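Structure first, commentary second.
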2 protein chains.
Amino acid sequence: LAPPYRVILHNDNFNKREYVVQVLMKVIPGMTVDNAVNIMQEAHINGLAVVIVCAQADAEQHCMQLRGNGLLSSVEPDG
Amino acid sequence: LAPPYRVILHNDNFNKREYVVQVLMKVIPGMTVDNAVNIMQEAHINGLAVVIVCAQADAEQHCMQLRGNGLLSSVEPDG
């Protein structure tokens with residue numbers, strides 16, 4: 001199977017913390033409100049936070065819906 | 001000032017949640033118990049978590065301090 005990739009969430013200064021959480025659970029399979037608030041907290045604290053690690057194609061897709069809902073997210077290889 | 005590097009905390013199946021939190025508080029400058037539990041939570045759920053973003057030399061130091069206290073840690077460039 002395919003290499004693992006990291007979906008990165010970078011701080012954004014436009015959408016507010018609650019919507020961020022809304023998006024995370026909206027697009028990410030298995031995403032809880034508990035996990036999403038941590039991600040927001042950690043991305044806001046460090047500038048970036050790991051959203052999920054998944055096969056590359058699945059990662060690219062979830063990164064797409066994130067960007068399309070207005071959040072700034074990057075993909076990088078899990079290494 | 002210096003280019004940013006990431007100190008990464010990886011999940012492992014040996015350390016206890018509370019121990020992970022104590023180590024983070026011990027070695028990482030400025031670390032709150034609130035931030036530490038978040039980092040531990042995020043590595044546990046996602047497989048890895050960003051501990052701190054700092055200069056390369058400092059990132060290496062903290063990664064080594066983590067490893068010496070029994071945790072799985074890597075350093076990488078913030079990009």
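Each residue's number is its place along the chain shown, starting with 1.
According to its header, the structure was obtained by X-ray crystallography, 2.0 Å.
Heads up, the Cβ atoms here are built off N, Cα and C, so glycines get one too.
Neighbour list (A:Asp12 (mutagenesis position), Cβ cut-off 8 Å, at least 6 residues apart, same chain): A:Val20, A:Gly70, A:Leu71, A:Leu72. A mutagenesis experiment is reported in Swiss-Prot for this position, A:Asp12 to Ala (Swiss-Prot position 89), and the note states: Loss of interactions with some potential substrates.
Per Swiss-Prot, mutagenesis A:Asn13 to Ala (Swiss-Prot position 90) is noted as: Loss of interactions with some potential substrates. The Cβ neighbour count for A:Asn13 (mutagenesis position), using a 10 Å radius over every protein chain in view, is 7.
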